[PDB]
Amino acid sequence: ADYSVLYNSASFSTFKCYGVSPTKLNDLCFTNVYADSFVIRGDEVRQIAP
Amino acid sequence: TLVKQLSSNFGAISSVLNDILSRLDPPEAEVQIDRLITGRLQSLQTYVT
């Protein structure tokens, strides 16, 4: 049911997508769904990427 | 063989142009489209020869 709440209308401090475009996320369907988010503090080395 | 060469990634995220166009923006979908184009062109040339 939910979209556009933080997809566009939020203070994007950092928002980086791989394999997909942020603006196209409202038209897609996801399988084996995690859509989960991992809540951590992660120090400050902002190199969480492939 | 020709028909079976269409379901090949050739080093792209997918073998379907519709999925690439739906999931991805043009300036950085161009590279996936390019790899698919090169692979399919090579297969067609081999068939014709």
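Following Swiss-Prot, chain A shows residues 363-412, kept in their order.
Header says: electron microscopy, 2.8 Å.
Quick reminder: no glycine exception, Cβ is built from N, Cα and C everywhere.
Swiss-Prot lists A:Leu368 to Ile among its natural variants, and the accompanying note reads: In strain: Omicron/XBB.1.5, Omicron/EG.5.1. In this chain, no residue six or more apart from A:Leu368 (variant position) has a CB-CB distance below 8 Å.
Under its natural variant entries, Swiss-Prot includes A:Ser371 to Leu with the note: In strain: Omicron/BA.1. For A:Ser371 (variant position), the Cβ neighbour count at a 10 Å cut-off comes to 8, with all displayed protein chains included.
Under its natural variant annotations, Swiss-Prot gives A:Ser371 to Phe the following note: In strain: Omicron/BA.2, Omicron/BA.2.12.1, Omicron/BA.2.75, Omicron/BA.4, Omicron/BA.5, Omicron/BQ.1.1, Omicron/XBB.1.5, Omicron/EG.5.1.
Under its natural variant annotations, Swiss-Prot gives A:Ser373 to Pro the following note: In strain: Omicron/BA.1, Omicron/BA.2, Omicron/BA.2.12.1, Omicron/BA.2.75, Omicron/BA.4, Omicron/BA.5, Omicron/BQ.1.1, Omicron/XBB.1.5, Omicron/EG.5.1. In the three-state DSSP classification, A:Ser373 (variant position) falls within coil.
Long-range Cβ neighbours of A:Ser375 (variant position) (same chain, at least 6 residues apart, Cβ-Cβ under 8 Å): none. In Swiss-Prot, a published natural variant is listed as A:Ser375 to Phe, annotated In strain: Omicron/BA.1, Omicron/BA.2, Omicron/BA.2.12.1, Omicron/BA.2.75, Omicron/BA.4, Omicron/BA.5, Omicron/BQ.1.1, Omicron/XBB.1.5, Omicron/EG.5.1.
A:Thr376 to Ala appears in Swiss-Prot as a natural variant; the accompanying note says: In strain: Omicron/BA.2, Omicron/BA.2.12.1, Omicron/BA.4, Omicron/BA.5, Omicron/BQ.1.1, Omicron/XBB.1.5, Omicron/EG.5.1.
Counting every protein chain shown, 6 other Cβ atoms lie within 10 Å of the Cβ of A:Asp405 (variant position). One entry in Swiss-Prot concerns the natural variant A:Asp405 to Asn. Its note says: In strain: Omicron/BA.2, Omicron/BA.2.12.1, Omicron/BA.2.75, Omicron/BA.4, Omicron/BA.5, Omicron/BQ.1.1, Omicron/XBB.1.5, Omicron/EG.5.1; complete loss of interaction with host integrins.
For the natural variant A:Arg408 to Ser, Swiss-Prot gives this note: In strain: Omicron/BA.2, Omicron/BA.2.12.1, Omicron/BA.2.75, Omicron/BA.4, Omicron/BA.5, Omicron/BQ.1.1, Omicron/XBB.1.5, Omicron/EG.5.1. The structure shown keeps the original residue. Sequence-distant neighbours of A:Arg408 (variant position): residues of the same chain at least 6 apart with a C-beta under 8 Å from its C-beta are A:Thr376.
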Within 10 Å of the Cβ of A:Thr376 (variant position), how many other Cβ atoms can be counted across all chains shown?
5
